[PDB]
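Notes follow once the structure below has been shown.
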There are 6 protein chains.
Amino acid sequence: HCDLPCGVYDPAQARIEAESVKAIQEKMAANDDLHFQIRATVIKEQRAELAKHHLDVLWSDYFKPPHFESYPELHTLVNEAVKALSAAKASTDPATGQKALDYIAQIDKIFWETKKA
Amino acid sequence: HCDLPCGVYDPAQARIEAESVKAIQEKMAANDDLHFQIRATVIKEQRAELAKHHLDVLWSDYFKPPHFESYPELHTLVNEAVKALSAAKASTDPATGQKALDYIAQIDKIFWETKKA
Amino acid sequence: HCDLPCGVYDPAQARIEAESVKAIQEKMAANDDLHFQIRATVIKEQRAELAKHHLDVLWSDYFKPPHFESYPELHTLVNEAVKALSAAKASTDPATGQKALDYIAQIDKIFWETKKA
Amino acid sequence: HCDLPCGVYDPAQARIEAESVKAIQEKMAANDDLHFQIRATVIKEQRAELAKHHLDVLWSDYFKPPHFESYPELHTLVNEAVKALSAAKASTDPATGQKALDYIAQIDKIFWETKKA
Amino acid sequence: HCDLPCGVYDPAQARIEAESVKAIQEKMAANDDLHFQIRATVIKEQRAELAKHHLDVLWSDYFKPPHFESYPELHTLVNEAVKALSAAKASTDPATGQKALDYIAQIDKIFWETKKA
Amino acid sequence: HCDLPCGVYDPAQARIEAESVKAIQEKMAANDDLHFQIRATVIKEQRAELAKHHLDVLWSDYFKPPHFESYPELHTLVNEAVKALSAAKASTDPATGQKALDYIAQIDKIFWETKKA
Ligand code: NI
Ligand code: NI
Ligand code: NI
Ligand code: NI
Ligand code: NI
Ligand code: NI
């Protein structure tokens, strides 16, 4: 995932950051303090950005034509996933964070299926 | 391009970094000193990574579903472009840097067509 | 602009980031929502910082003694430009973003004159 | 792990980067090409640094005073793990990467033990 | 402090950033303007993170096994210091910034004792 | 130095990184191992870049118009200092690192005079 290439990839990197995004949104719903809201927004922005980066890496570096051919909806899936994370940045609703996680879960399954080949 | 969204995008960001990549490759052909080769490799890696990032942003943030439908080759084009940049990271041949620039030019053409549409 | 040196420079890098800064300020005037204001402030800060970095690079790496000798006001111009970007970070008034853009335009003019030279 | 706090942590972040470090050392033994060796060294350094960061975060943010009292050897364990990663940066021997992975496996076990308790 | 190793370290790096943290908390008490509060929070978060990084580096890279043996409370001390910085991130009270500074002073004392010994 | 502004600045930040640069150059003369040379080059590049950044910050953020009016030489001094760091990036000769340190010492002297004025 470092572009050497190293041969090491794991959608878990994207998932873990995305889990932080939703976790932060849930915390924002339990505390309306101004400074907490500012910090939560700043940090959620950072973790969502990292999640997008990890997904972009899988898309650009790991997945190759045969994968996009075998899984015709993969390009759309990853693009919807990163767009879902962008939506999560602009929202405090945990549902947006979950939407991203729903897509990431699918990418993870596809990833491991391709690993068996 | 900052994901606010700010409404400001320009493939020139990717292009300028890609131009440095090719420029560095050309310099590597005119100086075989070990330390220069090391520094050139290190810096080319950084510039290529930035170019990939800029392209990833156009793909994830700027282009929307309507664009991918209007341009069936768009997902593939950006994917091949970032892969071309990965190839340039692993090579000292300016031809690889040029291949990346050629893909970026194709993306640039589509970008501006969607801006006028 | 990577300090190899690669020989590739373009004020466009600083300009695009400064354009985002002003664009964000424009958007902040049309949406008083707390969370949007927070995100806009965070992102404007990041873009302005990148703009300052790009100008610092032109000043430290591209411009050479012969240039400062031929344009006695250059040191001051770049310094005023980066200070204008700092002022934009601390303001939501698009006029501050525009002031930075005006200085960048002055630097861009000098840059290209030294390039044709 | 973002220091909000978000309540989301996983030693997997450190493990994945450490796996890349070892994977790179193994690849370095199969290709003695100068430029590949330069890129591998550069990338291994970056991945090891990220691994150290992730472990530092577990130590500084996740683990609390009670944990250090329950596991008196924990401070030393994490400290030896990060030092092992520093050793891996300075080595092409996959055994150094494995040594870091072994320490991380021990930290992982303690981590999950505390997550249940 | 760069992990080469270069042999150059100084708790001053952590201290300067921690001083900025407290300085910012002091400024936050003299200006309740929303946008200033947002920027101050954003920046305080960044400087505190740098401070934690510098302390993490002293702990992982500079201090060696013999040092932890000679100073049984050192692991705990550095951990309390980084946790104090985390507390400062989540607070506008200058007292939190000062608490971090007090811990850093204790680390600085031990640092120089090990340097002269 | 964070651009809030926080009111906290110290040329020591630039100095310590520049000291690492020279220290690394010293070590490069004592070990000709290829991999060590690669790592030393990579890390020296990073430390020199940080030093340039700290100096750019003093120039763009700390020094104000009155300061430059009192010490016009400041523009040239800082510009020469950052150029000296660029030269140090491209060299293994400790003398280049020392040249940068000498300029930094001159800047440091002026800095403290302005602090006491
Ligand atoms: Ni990799
Ligand atoms: Ni943007
Ligand atoms: Ni360059
Ligand atoms: Ni977190
Ligand atoms: Ni060091
Ligand atoms: Ni500051």
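Note that chain F is numbered according to Swiss-Prot, with residues 15-131 shown in order.
Determined by X-ray crystallography, 1.7 Å, according to the entry header.
Including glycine, each Cβ sits where the backbone N, Cα and C put it.
One entry in Swiss-Prot concerns the mutagenesis experiment F:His15 to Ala, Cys, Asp, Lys, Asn, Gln, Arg, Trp or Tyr. Its note says: Loss of activity. In three-state terms derived from DSSP, F:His15 (mutagenesis position) belongs to neither a helical nor a strand segment and is classed as coil.
Marked as Ni(2+) binding site by Swiss-Prot: F:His15, F:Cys16, F:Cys20. Within 10 Å of the Cβ of F:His15 (mutagenesis position) there are 20 other Cβ atoms, across all protein chains.
The Cβ neighbour count for F:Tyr23 (mutagenesis position), using a 10 Å radius over every protein chain in view, is 20. DSSP classifies F:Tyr23 (mutagenesis position) as coil under the three-state reduction. What Swiss-Prot notes for the published mutagenesis of F:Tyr23 to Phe or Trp is this: Slight decrease of activity.
Among the mutagenesis experiments that Swiss-Prot reports, F:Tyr23 to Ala, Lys or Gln is described with the note: Loss of activity.
According to Swiss-Prot, the experimentally introduced change F:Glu31 to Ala is described as follows: Loss of activity. For F:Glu31 (mutagenesis position), the count of additional Cβ atoms within 10 Å of its Cβ stands at 27 [all protein chains shown].
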C-alpha spacing of F:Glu31 (mutagenesis position) relative to F:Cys20 (Ni(2+) binding site), in angstrom: 22
For F:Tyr23 (mutagenesis position), the one of F:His15, F:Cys16, F:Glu31 that lies nearest, given that the recorded positions are compared by Cα: F:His15
Spatial separation of F:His15 (mutagenesis position) from F:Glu31 (mutagenesis position) - C-alpha basis, Å: 16
Other CB atoms, at most 10 A from the CB of F:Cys20 (Ni(2+) binding site): 23
Recorded positions near ligand 6 among F:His15, F:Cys16, F:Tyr23, F:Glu31 (Cβ under 6 Å): F:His15, F:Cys16
